[PDB]
Amino acid sequence: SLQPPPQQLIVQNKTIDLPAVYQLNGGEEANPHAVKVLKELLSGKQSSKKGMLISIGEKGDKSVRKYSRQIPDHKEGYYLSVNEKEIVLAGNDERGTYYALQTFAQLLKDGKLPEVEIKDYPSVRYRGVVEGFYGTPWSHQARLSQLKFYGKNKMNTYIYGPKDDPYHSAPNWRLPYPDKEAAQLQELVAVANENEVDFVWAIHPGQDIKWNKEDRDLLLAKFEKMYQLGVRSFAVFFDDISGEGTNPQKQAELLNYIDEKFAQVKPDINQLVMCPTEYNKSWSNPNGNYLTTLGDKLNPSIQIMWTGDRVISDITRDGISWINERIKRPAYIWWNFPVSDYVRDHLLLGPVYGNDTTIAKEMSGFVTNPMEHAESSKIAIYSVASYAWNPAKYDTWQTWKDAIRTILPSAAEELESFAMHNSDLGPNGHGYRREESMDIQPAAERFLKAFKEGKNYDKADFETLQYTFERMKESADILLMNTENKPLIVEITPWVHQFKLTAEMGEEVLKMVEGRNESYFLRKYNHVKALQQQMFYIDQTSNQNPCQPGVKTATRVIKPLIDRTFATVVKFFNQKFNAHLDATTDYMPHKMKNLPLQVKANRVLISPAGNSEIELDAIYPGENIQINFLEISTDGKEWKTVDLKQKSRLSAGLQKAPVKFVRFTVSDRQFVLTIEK
Ligand SMILES: CC(=O)N[C@H]1/C(=N/OC(=O)Nc2ccccc2)O[C@H](CO)[C@@H](O)[C@@H]1O
Ligand SMILES: *CCC(=O)Nc1nc(OCC)c2ccccc2n1
Ligand SMILES: [Ca+2]
């Protein structure tokens, strides 16, 4: 179950016991970070000249002289061997020896090891994570846990650049970090050194940069300050800006100046990376030369980032050849998944897939932009680690499961059950979607076809939907009480509650389908109406972010099935008993075309596309109104007019006037009312 899978592996079907007495060779000349891991696995057991020999070292150390032809000639490569007589842990360099110990740890199970020989190295030079999303940046504790996660999975790159960090971007990118933040970054560097991770500190100055010597010197003095805190890798981001910062000639000259007077003057600087203004094909200029200007001017040692054909996209062979021909070097991939800062009411916990597995030679690096929930991003981050190290053997679904069993061994099935139905994005401006609920979709669709048109449904499909809802409630309850990874549970709790209510509503709707007598039907109908109101309450109190507030879950297949079945059986009931039950699926306290009202924060809106009127559930102080292509009231009858101001964009302030009724009548497609709460 080795992850990432080695490049060469030979297994024997013999097993040996971890030596109760051993003899260590090279503990004083091999990588201290590797030796530490090794003595943790050996602790309690006896060290002496007598007993089984264990040899650790880098190529060149006396300890591994006998094995120098077995060691691959690759950066961060290594050689591992286990048999009845000895154990050999030999890297090509110090990082190779560490990675050798990471594979060693997985092999050890029940104090036993397999007789095995491994020769291994990475297909992609730089592999890791870039924290470059919009929203609440990762807490200090989350980042400490991230960096240890990367070393176990042989990730060698952590790029720091949260967009909402003011000392990284606007407005204070010229200012050194305050003492509290500086000591915290100094600890992150230490921890990342211990885990063999390059800490890349980025800076995002392009929105108000001036191409003079004052800003150029200040950017360097900040880089020097970051250097004093330990940083040895650096990046400059020019994404999502307007104005003079988009000049490719000035951008290249700045990065070349950083190379020659900073990166070439220090003794120990590693990566130097920049992100271009045009960072995807769809947004580049055909009548232009931005990318060819960078490609010709940028020093060859400086990397250039790229998200692919679009802002959210999969990386193909056509797409990477399109950019490599222009920038005149292999691209440094910035892959925007599972980042969710444009769909903040969803969790994206599905598998990693869609990236070509034969283009390892065509890319300098590969980093994933994750979500603001750090522990939840581990599922996809684990998969990127596997993909980037050995793409030729990358198995999508098997790594998704292996990730889940590593993140939460105590309740892995319960978490897989949760993630299976929390992976799609819903409709979004990028048109980027993922698979969800694929195992139950066939039976779901067959049940609803037959149900809508009087035919009998297969009893097996009906039982498959009952089995689903029942297991959903098991996982929700078990996950909420799980203390193995308390940070993970805290992140997902609002979705876990909504998950459970979805499942309860599902069971009640299926009982409406069975529908024995009239009295039972109305009982289940009233219970569904209560569950709807409960889902509304969570949606309005939990995760009230300023962008897409609320909580959505199981949206691709499960929620449409429950809503469509509820609407259908309610209409059959009204036809049979001549009744007038409400068939609407989402609770809404306000009232009144078929466009439903929405409540987002303190806003009340109509969904975008004598006359008509909106009635609130009470009186509220009014703030403003916005319409895009006349009167208000508090009791219905006594109205009053306020006029609008145009600039498509009609606005008007209410200035705290009491309001309950709003009307538009016949005078000269968003439509929003903002109130005070
Ligand atoms: C290079 C890159 O991806 N930049 C940002 C990025 N921005 O892409 C945009 O949506 N760009 C944009 C679109 C409209 C207005 C302003 C910027 O995409 C990622 C996914 O949202 C964000 O996390 C990144 O910070
Ligand atoms: C919820 C507020 C919001 O949408 N913030 C946000 N801003 C930007 O761009 C700011 C220039 C953004 C870009 C890409 C993805 C998400 C984003 N969110
Ligand atoms: Ca050495």
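Residue 1 is the first one shown; counting continues down the chain.
So this one's X-ray crystallography, 2.2 Å, going by the header.
Note: Cβ is positioned from N, Cα and C throughout, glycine not excepted.
Here's what Swiss-Prot has on this protein:
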- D240: active site, proton donor (ACT_SITE)
- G132, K163, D239, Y279, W334, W335, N336, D341, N369: protein binding site (BINDING)
- 125-392: domain 'GH84' (DOMAIN)
- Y134 to F (Swiss-Prot position 158): 99% decrease in activity for pNP-O-GlcNAc (MUTAGEN)
- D239 to A (Swiss-Prot position 263): 99% decrease in activity for pNP-O-GlcNAc (MUTAGEN)
- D239 to N (Swiss-Prot position 263): 99% decrease in activity for pNP-O-GlcNAc (MUTAGEN)
- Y279 to F (Swiss-Prot position 303): 113% increase in activity for pNP-O-GlcNAc (MUTAGEN)
- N369 to A (Swiss-Prot position 393): 95% decrease in activity for pNP-O-GlcNAc (MUTAGEN)
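Structure with Swiss-Prot features highlighted.
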residue: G132; record: protein binding site; DSSP class: coil
residue: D239; record: mutagenesis position; DSSP class: coil
residue: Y279; record: mutagenesis position; DSSP class: coil
residue: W334; record: protein binding site; DSSP class: strand
residue: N369; record: mutagenesis position; DSSP class: coil
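The two recorded residues, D240 (active site, proton donor) and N369 (mutagenesis position), have Cα atoms 15 Å apart. Checking each of the mutagenesis positions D239, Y279, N369 against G132 (protein binding site) by C-alpha distance, the shortest gap belongs to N369.
You'll find the Cα of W334 (protein binding site) roughly 7 Å from the Cα of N369 (mutagenesis position). Put simply, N336 (protein binding site) is 5 Å from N369 (mutagenesis position) when counted between their Cα atoms. The distance from the Cα of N336 (protein binding site) to the Cα of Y279 (mutagenesis position) comes to 12 Å. Ranking the recorded positions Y134, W334 by other CB atoms within 10 A of the CB puts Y134 at the bottom. Neighbour counts were taken as the number of other C-beta atoms within 10 angstroms of each residue's C-beta; across the recorded positions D239, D240, the minimum falls on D240. A break of 7 residues separates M592 from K593 in the model, and their Cα atoms lie 8 Å apart.
When the Cα atoms are compared, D239 (mutagenesis position) and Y134 (mutagenesis position) turn out to be 12 Å apart.
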